[PDB]
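One structure is given here, and the rest of the page talks about it.
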Amino acid sequence: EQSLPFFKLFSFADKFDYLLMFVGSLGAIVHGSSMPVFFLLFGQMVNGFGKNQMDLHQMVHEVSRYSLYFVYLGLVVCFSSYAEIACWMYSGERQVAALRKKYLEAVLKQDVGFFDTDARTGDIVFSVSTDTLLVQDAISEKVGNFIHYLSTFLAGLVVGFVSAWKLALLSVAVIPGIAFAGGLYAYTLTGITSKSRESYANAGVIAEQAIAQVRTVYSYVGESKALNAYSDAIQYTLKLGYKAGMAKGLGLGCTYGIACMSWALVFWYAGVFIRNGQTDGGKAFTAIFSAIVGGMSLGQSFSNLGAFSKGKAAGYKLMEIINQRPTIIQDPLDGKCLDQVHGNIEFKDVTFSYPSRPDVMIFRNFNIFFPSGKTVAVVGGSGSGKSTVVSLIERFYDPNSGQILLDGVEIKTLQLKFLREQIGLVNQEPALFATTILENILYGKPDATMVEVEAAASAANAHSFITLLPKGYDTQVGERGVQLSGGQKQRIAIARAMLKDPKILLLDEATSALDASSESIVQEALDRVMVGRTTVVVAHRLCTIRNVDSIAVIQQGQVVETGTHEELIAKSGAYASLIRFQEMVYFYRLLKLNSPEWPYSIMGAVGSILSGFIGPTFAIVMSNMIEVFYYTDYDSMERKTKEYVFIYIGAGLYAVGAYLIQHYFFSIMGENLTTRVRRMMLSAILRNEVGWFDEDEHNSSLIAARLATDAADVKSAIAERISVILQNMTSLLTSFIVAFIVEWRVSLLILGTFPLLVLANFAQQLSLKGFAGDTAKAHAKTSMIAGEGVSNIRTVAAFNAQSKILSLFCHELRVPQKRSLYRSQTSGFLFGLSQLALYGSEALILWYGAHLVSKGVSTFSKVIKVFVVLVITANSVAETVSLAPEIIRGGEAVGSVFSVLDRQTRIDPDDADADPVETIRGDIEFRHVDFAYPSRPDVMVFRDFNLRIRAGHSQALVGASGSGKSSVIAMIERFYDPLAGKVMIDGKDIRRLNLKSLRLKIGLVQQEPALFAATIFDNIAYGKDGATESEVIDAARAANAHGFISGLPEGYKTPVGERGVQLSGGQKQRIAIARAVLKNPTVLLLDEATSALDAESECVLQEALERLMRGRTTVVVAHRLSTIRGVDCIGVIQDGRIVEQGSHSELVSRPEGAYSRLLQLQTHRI
């Protein structure tokens, strides 16, 4: 993008802030250096403990000192960590707050030229909020984290290198081998996952189409073929899921095996060194662990880099507005001061063009004069948003051509604020910034009293009007309870204009809201303050411009003439037509749902139990190895070490043999459940009622997206967690049993202090993700003010209150800074206190153990075999607690999303014992039926409606341009339910019939060209499923669409729609006719595309539909004013009431009645 330079984000601090930077850096360095020191202390103490095996009166002597050393190290770590966290977080917060202050201060400094509604104004809110959050997070946490881990790296590397000079190279040699497997695993898993998430979409599009056109699929209901295709695709998805699970298991197993093999190698070769007379045991131990931890510290270190570059991208596109110079500003040394303002305006040859883009000329030689105290106004040729004529009054845009003067005095040399207080301006948008009404009134004049406010309200007819509220006249404009525009607020701005009392006040096209009492009243209120005002009103609508005694006629952009509307009627002035036109206007039964897979899962738990034994075995054997080194015979340790190396290689093979089994069998539990829950969920969705789809959020583009994520969430929520919990619990339980069997008198202290150790290890884990916690949860309150302010730049420019806005913004930052200041301490101190214990308890345990020997019964063993095999498991068990948010805090909603799985339907598709449907003549009667739109309950559509077909008469219905009649046909089919009334079919109500059979018998035609994703042959074949292609060809002949498909090379086999050919014209509806003739139903419905089908060749459509009704009497509902072929039935029904039960062929004789409103179009206005 640009330079995006670092070390430039740190350019807004002071001498009171750099000290925090230095203290934080020192703390991070100390922490990082301290982490590998503990290994050196442990190794030195182990060496000292072992070297005096038969010299009892040295244990306490050389153990108490190291206990003191441990407590010292704990204190140092506590203080360093607390200091680093507090200093870094507070400094970052302060820097970002200062940057926001400067940015918002500079935002209003420039003019509105940069501000246009071309998504730039929307861009500003985003580039404030998200950009500031990104910068803050990036610097304030990642810099400290990076420094800490780099220090850990360097200290570990140096302390490892200078121990023995030999074991370090071997220790570091094994790292690239592990990293190779670690990278290959990630690459293969990511590739397989990316490949997998493609087959599902192949039927996800089918599902999206199905829910997209539910109103059609219920007609000709198959509701099963789509489900079969969905199952077919989900089968392949299941296969790829099995493959992915098997690959993941095998990869993890082989990685752990290679790690175990490397451990065996390093231990054997170190042991070869041990009895070669070159080094001791404990120093080798600390060398190995220090080198490994130093090498591995880089893994979590460089990961902080990812945000850093983004921060640089955040650095630019911000602060760029800071150094932008506007056009004009109130220069203090202007030296201009005028009195006796009259309000004379002199424009000279004004021709302007929009700087954003050259376009049609705004004006040409526009040189009008405005006399003082008159009602002069101007109007454009077609409106064209000429309100900018007053913009030059406020001077948003500099005049390029000529010059502008006020009262014969040039407006440029004078100070900008001078003309501000000669300007009274109101904007069309009546709503204003969210603030209490009294403060909003105060913007007219700062030091205003209650008497002035009530006088202005009386002038604006607002006194005792807004008072009819529960609040004591302290409501806020932005409050949602007074969200009504113009109801009670009545455009407070005019009142505050009365508070300002400017020399000249300007208006706009505020009458667009309505023409009623309130705005008329404010109109004569404006006319009351018209004295001493050269008020100019510019509006696209010119109905209420009679009061203006000076109007200018301009159409091409050049001023033509001025005068009065009374004499403008001569020659029509190109204005008579305009005025004439204006006057003419949770886990309860998920496993129960998983019951069918009774096998393939218990073996998974067996594999988990078998795999959980790797940890304690490794710890026990390593402790035996660290014990055996102190044998002093220089013989017979070779056999023991060979046996221990063999057991390492056997265990390394065991992980490969176990993880594969576990993560292959659990893949079945994770995938079969998803495949069997998706189908059930979709089946439940399909059988829902129609009105459930009417909600905007309940969209066809939303249900499928929700389904895709929530189906996959179940596998993670209900399958992996069981395995993880079982593995960790069995590992811990085995470890404690081994500890107790080995020794009992020491384990009491460990079991007592275990919660503290696991708490410290848990805090170490949270240290990685950052202690900043949630952001913008309480930091967005100022951002909302900033975003709202930057929207109404034009409004804020009028009635200049930039200082007040800046003061409010400055005062609003007191909350987040205080919260961050509290958070820094309450996090750092607690973290330090926790980190003290993890090393303090070490001293207690080991001092007690050392005091046990030489005073009681124990040896060098049974004090390490109880220490190192419980510290490891205490470290391990922390992950179970760390996974708590996912199972309960995260899985309670996404894991329980199947509310649609058991939601009860309004109308029951699958009837139990409803009456069957036999050969039926199909006569429908309505008796006082009631209906309304479920989406809008406030709208009354049909009340006590009555309608009936006499005896098999071809009925035609008036359309009235489709004014709500489209529901009538939907009343015959079981789309919705009547509110109250009787819908009789064949002497019985429609509510007591097996709706599937009736749907098979109901005939209906849609008025949309959308169709399915299959080929055209399947499109015709959809109706009357299972029909031979011969009758399909016959129906194609009848529909007269053979030419429409023969031109295409593929003929009947061409795919149509998306990923296929596209056809134009209304022939697709004709294709639906081909479907209808396949049904040839005993009951049929018809409809026409109202105000949509503007294509020609409607005669073919009329002939085809006439051919459709040859064998059966049908009913037609259409908006077509002509081409009605119904017999003795026109049924003119309007206003939700029956007003005509006659015939069109005989209603022509009626001069007055329903025919008068029927004669509205019907003949000529076609």
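Heads up, chain A uses Swiss-Prot numbers, so what you see runs 21-605, 672-1252.
Just so you know, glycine gets a Cβ as well, placed from its N, Cα and C.
As recorded in Swiss-Prot, the features of this protein are as follows:
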DOMAIN    41-330  domain 'ABC transmembrane type-1 1'
MUTAGEN   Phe59 to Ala  Impaired brassinosteroid exporter activity, but normal ATPase activity and slightly reduced activity stimulation by brassinolide
MUTAGEN   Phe62 to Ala  Strongly reduced ATPase activity and lost activity stimulation by brassinolide
MUTAGEN   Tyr276 to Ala  Impaired brassinosteroid exporter activity, but normal ATPase activity and slightly reduced activity stimulation by brassinolide
BINDING   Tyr276, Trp283  brassinolide binding site
MUTAGEN   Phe309 to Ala  Increased ATPase activity and enhanced activity stimulation by brassinolide, but reduced brassinosteroid exporter activity
MUTAGEN   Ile312 to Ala  Strongly reduced ATPase activity and reduced activity stimulation by brassinolide
MUTAGEN   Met316 to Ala  Strongly reduced ATPase activity and reduced activity stimulation by brassinolide
MUTAGEN   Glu529 to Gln  Lost ATPase activity and reduced brassinosteroid export; when associated with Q-1174
DOMAIN    687-975  domain 'ABC transmembrane type-1 2'
MUTAGEN   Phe704 to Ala  Impaired brassinosteroid exporter activity, reduced brassinosteroid exporter activity, but normal ATPase activity and normal activity stimulation by brassinolide
BINDING   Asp780, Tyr1019, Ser1021, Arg1022, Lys1051, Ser1052, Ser1053  ATP 2 binding site
MUTAGEN   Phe953 to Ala  Strongly reduced ATPase activity and lost activity stimulation by brassinolide
MUTAGEN   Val957 to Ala  Normal ATPase activity and activity stimulation by brassinolide
MUTAGEN   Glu1174 to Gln  Lost ATPase activity and reduced brassinosteroid export; when associated with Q-1174
>> Here's one to test understanding: among the recorded positions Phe309, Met316, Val957, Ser1021, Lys1051, whose C-alpha is closest in space to the C-alpha of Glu529 (mutagenesis position)?
In response: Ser1021
>> Can you tell me which of the recorded positions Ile312, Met316, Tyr1019 is spatially closest to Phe953 (mutagenesis position)? Compare CA atoms only.
In response: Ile312
> Including all protein chains shown, what's the count of other C-beta atoms within 10 A of the C-beta of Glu1174 (mutagenesis position)?
Replying inline: 22
>> Highest Cβ count within 10 Å among the binding-site residues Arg1022, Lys1051: which residue is it?
In response: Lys1051
>> Between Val605 and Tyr672 the model skips 66 residues. Roughly how many angstrom lie between the two CA atoms, to the nearest whole number?
In response: 60
> If one looks at the chain holding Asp780 (ATP 2 binding site), which residues at least 6 apart in sequence have a CB under 8 angstroms from its CB?
Replying inline: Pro1020, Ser1021
> Expressed to the nearest Å, what is the distance separating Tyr276 (mutagenesis position) and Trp283 (brassinolide binding site) at their Cα atoms?
Replying inline: 11
>> When you rank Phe62, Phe309, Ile312, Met316, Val957 by Cα distance to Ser1053 (ATP 2 binding site), which of the mutagenesis positions ends up on top as the closest?
In response: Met316
> Among the recorded positions listed here, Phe59, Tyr276, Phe704, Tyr1019, whose Cβ has the fewest other Cβ atoms inside 10 Å?
Replying inline: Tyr1019
>> Return only the integer: C-alpha distance in Å from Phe62 (mutagenesis position) to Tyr1019 (ATP 2 binding site).
In response: 78
> What subset of the mutagenesis positions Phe309, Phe704, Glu1174 lies within 10 angstroms of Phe59 (mutagenesis position), using C-alpha positions?
Replying inline: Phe309
>> Sequence gap of 6 or more, Cβ distance under 8 Å: name the residues on the same chain that satisfy this around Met316 (mutagenesis position), in order along the sequence.
In response: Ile195
> How big is the gap, in Å, between the Cα of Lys1051 (ATP 2 binding site) and that of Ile312 (mutagenesis position), rounded to a whole number?
Replying inline: 79
> How many angstrom lie between the most widely spaced Cα atoms of the ATP 2 binders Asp780, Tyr1019, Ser1021, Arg1022, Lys1051, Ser1052, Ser1053?
Replying inline: 18
>> Let me check the 10 A CB neighbour count of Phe309 (mutagenesis position). How many other CB atoms are there?
In response: 19
> Where does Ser1053 (ATP 2 binding site) sit by DSSP, helix, strand or coil?
Replying inline: helix
> At the Cα level, what's the spacing in Å between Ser1052 (ATP 2 binding site) and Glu1174 (mutagenesis position), rounded?
Replying inline: 10
